[PDB]
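Here the structure is laid out as structure tokens; the discussion comes afterwards.
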Amino acid sequence: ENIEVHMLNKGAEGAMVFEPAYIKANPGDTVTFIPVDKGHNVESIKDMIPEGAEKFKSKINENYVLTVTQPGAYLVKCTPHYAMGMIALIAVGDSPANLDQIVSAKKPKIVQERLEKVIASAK
Amino acid sequence: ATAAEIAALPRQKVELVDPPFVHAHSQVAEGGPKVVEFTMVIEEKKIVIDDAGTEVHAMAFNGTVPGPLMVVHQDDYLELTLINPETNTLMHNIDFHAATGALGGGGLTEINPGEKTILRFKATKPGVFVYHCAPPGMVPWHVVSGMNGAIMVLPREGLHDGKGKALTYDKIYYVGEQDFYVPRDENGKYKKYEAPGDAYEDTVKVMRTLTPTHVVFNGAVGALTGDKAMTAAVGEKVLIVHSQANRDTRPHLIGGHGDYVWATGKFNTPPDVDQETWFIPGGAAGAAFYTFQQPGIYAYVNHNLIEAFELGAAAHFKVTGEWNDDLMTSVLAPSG
Amino acid sequence: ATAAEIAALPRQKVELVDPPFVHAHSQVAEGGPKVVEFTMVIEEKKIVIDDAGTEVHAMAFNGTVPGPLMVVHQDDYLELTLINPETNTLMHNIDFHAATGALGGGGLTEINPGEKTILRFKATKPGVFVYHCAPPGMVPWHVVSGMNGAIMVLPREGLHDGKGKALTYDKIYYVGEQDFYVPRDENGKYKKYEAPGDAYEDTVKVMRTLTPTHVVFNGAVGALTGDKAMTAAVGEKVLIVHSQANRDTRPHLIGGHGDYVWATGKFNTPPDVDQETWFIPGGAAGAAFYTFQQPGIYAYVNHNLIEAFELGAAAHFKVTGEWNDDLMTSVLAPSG
Amino acid sequence: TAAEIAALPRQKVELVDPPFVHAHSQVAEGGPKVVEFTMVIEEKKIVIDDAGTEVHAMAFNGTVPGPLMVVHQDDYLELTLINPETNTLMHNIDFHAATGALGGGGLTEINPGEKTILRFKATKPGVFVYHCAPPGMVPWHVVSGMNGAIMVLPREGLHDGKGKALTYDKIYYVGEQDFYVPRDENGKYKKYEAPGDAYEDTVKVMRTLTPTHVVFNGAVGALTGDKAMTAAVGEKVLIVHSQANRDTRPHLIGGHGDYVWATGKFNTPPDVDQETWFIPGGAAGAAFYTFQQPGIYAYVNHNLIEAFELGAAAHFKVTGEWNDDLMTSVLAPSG
Ligand SMILES: [Cu+2]
Ligand SMILES: [Cu+2]
Ligand SMILES: [Cu+2]
Ligand SMILES: [Cu+2]
Ligand SMILES: [Cu+2]
Ligand SMILES: [Cu+2]
Ligand SMILES: [Cu+2]
Ligand SMILES: [Gd]
Ligand SMILES: [Gd]
Ligand SMILES: [Gd]
Ligand SMILES: [Gd]
Ligand SMILES: [Gd]
Ligand SMILES: [Gd]
Ligand SMILES: [Gd]
Ligand SMILES: [Gd]
Ligand SMILES: [Gd]
């Protein structure tokens, strides 16, 4: 099935956000990213996607449909606003093997704080 | 100059102070070109702006709105080490209008919490200019939050009028004006939050109205009055730099005037003279020099009377000295 | 000058007229410095501002918004006896931007109903300036109510361009612009009150919106049109002084242009030239000099088209003379 | 004399669409000449926002802002305007650079199915804004996008304040336009069938003195992305900007106005070293700057809100070699 995500300049958690920021899906599902405001895109973060999944990067302002195949956790960012915290976590299948690794990886402090919130309060 | 030539120039570290005061500096350059070094940590916290306890999540360079005024001469290179502490939650960046290349330094200074960088640019044009953070996609928000100040690159030989005479000031103050946009609830009371991002959507709605709920100087209504009222004595010359990095203002010293005022904030451009009220366009800092001739309390504020008395754009300078009747005298005091 | 010297200078009483006209005066000063004497009684009354009958409790110096334009030369002292009749109900005060000391004379002219004073100040700088009442705590209200005008201190040698050539105007008109803020009821209709105090809270609310319901010249929409439209003829040089003591405007003569325009309203500051639309910042009065070359009806108004046609900032000057095809000619009139 | 005016050479010039400019020489070639230009007005609906917002535009030459006509001082501009029968509103043109007849508006009122020809002598040098202004509906026709700007350059080209000649390799004209689109009770922009159907609702928005969108070229993002201007290090470029009914404050992010005739008049000395200038509603200015660093630079109304939230921000892509002397990242962003 399909899960729709919006990219906004301002939302529930503050400025520059993906809503929802926690996406639960299964292999074969699609995630459709819709920039409701301009200036946003979606890009997989290096070493924060599962082992055999392909990297991806959409163009700014375009609607992008991601098909997810490999199970595991994926942290995606908005390229321009990553440093301002704009990320989302996609969890494919149950108990994603790489989730603790992604939570521990090096990333901006603001990113880390939002990630922690979404895993607690968004799961 | 080549990299080798720049590496052999003398470097001078400068300690910045908090507005409206400026750090120590000589009008006339002492020596040739030198790489001036200044460091400012950004602190996003909550500052009260009025007596009603209104609060704005300020993003402040050096912990003060507006950031501190850096002062170097033309030709000297300003090297600024910025640091965004892990305690913050948003990535910033600094774009100095007085620089050339990389969106004013914003394209090479994006640093997220826990990151610091160092950018050095040559000050090739003389004049006050406004610097301000502008992260791609959230520029207006960071500037309105109080993330902007101004630097003054003074001519190697100091300042001079339009004919070439030297104008030297005994005191210089920097008043950064800031127009905020605070969200209110249904009853009209300002709303307060707990984090900076929680007030982003509500703030944008107010910013679109192009109508600031408060326009003040130094980050708060009544900030430069009382214990902060500037000071000057009859016979003293004072240069008052003023900057607005998100709104046009019109400075006016009540009881005095801008003898010489570089409205455009560019020294090469001749300074208007005998000015009652000047005009500085959003995104620009100017400067006015005036020699006080009468003692007493004078208010200095954005003429928009509404913006200066109802919003909060009015400061006050206390001046000491002897009154001069020749200039003004009450022949008949108010009576029946 | 010492008191004995000032006391020995010739005094000249001048009868003021009502805008847009200006009292008789000589461009070039006749004789040395002289204490000019002017007296104005303030009258808070009700005046209509539009054709619908909207009424605003105006505070008017000399019974006219904007007050009358006083004219003296640089060096001469302006002595003004102000009188606040007992019939009025609020204390006023006058602050002349062209004076130095005591908040422009507002700190030494606070007079409550039934009191009058006399303040004398030396006109030390040449240029048009805006005066306006400003009682501590209620400044913006008194100015928006129409309590402000402008005085012109002309260089002892008359006015000259930016290179030294003499510019002599055949006639001069003073157009004071005033942005009001009238409260409206639920039906969107303007509200009327009995006394000036009953409209204070509702007005403040409108003033905070920084959006004037009516911006006009002479105190009312259409005040300088019809039989009141200014007049000029081809080959006539006319200087139009304009002031705004509470809002930035941008003058523009439709069909003409400001040959020489001291936008800042300071004579020492060289006058721009060939200007299509100038800019005078709230809290300041400027001056534009232009020699008419074509006959017909021209509208002079704040370019903000909305402010000039929808609010009421547009006057009209009728000009007599012969058309000049060389400058403009309809080769093909509107046809199929 | 009359014979002299009738003997001057007439030359027709094809106009391009903003921000480009037609073909012309800085220094005048030959003596005074009657320049002839023809523009048809087209009233149509154009989108001006990524949400499909639409504004019944009134456009001279089919483009907001109209095209920039360029002649020299002394030359006479003769413009044949044409209002097609398909249109439904009478227009007219008033050029600030002309003298007499409300700037030509009193002798150019043409209703659908009518065209005229008005000639005026360009007696003053400097950029100036032209705009339609039918008696009683001026503000509506201008806000609808019926305004542009013409540049009358000194016969000897442009020079600084000391007489030095300033010759630009390229020139672009960015007309800014503040619209006022009516929204329903839910905050959604409203669309209409014809131009008059939105006259009362638009006036209400215009009274607020708060434009719902302020942009350049007639649409948010019209001069950004693949349509971003262009310039190379060492290139001198003059950027004329006009605002027929709203004050703006231009600013080239990453650069500066080396010489800027803020008032848009050449006779008036050009300020210099300007970070942000100021052009008052009803006036067009011009800034000349030599690019020294390559990369993408944004140029927009400083009112940040008006430049990022409304749509007043374009971008110039510049090619060349970076110059560390001017600016260098000693320590790139890192822990
Ligand atoms: Cu984004
Ligand atoms: Cu920031
Ligand atoms: Cu800026
Ligand atoms: Cu009063
Ligand atoms: Cu004042
Ligand atoms: Cu039209
Ligand atoms: Cu106009
Ligand atoms: Gd403080
Ligand atoms: Gd002291
Ligand atoms: Gd006394
Ligand atoms: Gd009257
Ligand atoms: Gd007559
Ligand atoms: Gd005829
Ligand atoms: Gd296009
Ligand atoms: Gd090219
Ligand atoms: Gd490097």
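Numbering of chain B is taken from Swiss-Prot, so the residues present carry the numbers 40-375, in order.
Note: Cβ is positioned from N, Cα and C throughout, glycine not excepted.
As written in Swiss-Prot, here are the features:
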{"type": "BINDING", "residues": "B:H131, B:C172, B:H181, B:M186", "note": "Cu cation 1 binding site"}
{"type": "BINDING", "residues": "B:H136, B:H171, B:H342", "note": "Cu cation 2 binding site"}
{"type": "MUTAGEN", "residues": "B:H171 to K", "note": "Loses nitrite-reducing activity"}
{"type": "MUTAGEN", "residues": "B:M186 to E", "note": "Contains only a type II copper atom and fails to catalyze the reduction of nitrite"}
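Overlay of Swiss-Prot annotations on the structure.
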residue : record                   : Cβ contacts under 8 Å, 6 or more apart
B:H131  : Cu cation 1 binding site : B:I81, B:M98, B:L121, B:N123, B:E149, B:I150, B:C172, B:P174, B:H181, B:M186
B:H136  : Cu cation 2 binding site : B:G143, B:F168, B:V169, B:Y170, B:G322, B:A323
B:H171  : mutagenesis position     : B:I133, B:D134, B:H181, B:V182, B:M186, B:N187, B:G188, B:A284, B:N285
B:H342  : Cu cation 2 binding site : B:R289, B:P290, B:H291, B:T316
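According to DSSP, B:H181 (Cu cation 1 binding site) is assigned to a helical segment. Annotation for the recorded positions B:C172, B:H181, B:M186: lowest Cβ count within 10 Å of the residue's own Cβ, B:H181. Selection of the recorded positions B:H131, B:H171, B:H181, B:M186, B:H342 by a Cβ distance under 6 Å from ligand 8 yields an empty set. Checking the recorded positions B:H136, B:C172, B:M186 against chain D with a Cβ-Cβ cut-off under 8 Å leaves B:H136. Checking the binding-site residues B:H136, B:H181, B:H342 against chain C with a Cβ-Cβ cut-off under 8 Å leaves B:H342, in sequence order.
Close to the recorded Cu cation 1 site, the chain also has B:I81, B:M98, B:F100, B:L129, B:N132, B:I133, B:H171, B:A173, B:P174, B:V182, B:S184, B:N187: residues not among B:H131, B:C172, B:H181, B:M186 whose Cβ is within 8 Å of the site's Cβ mean position.
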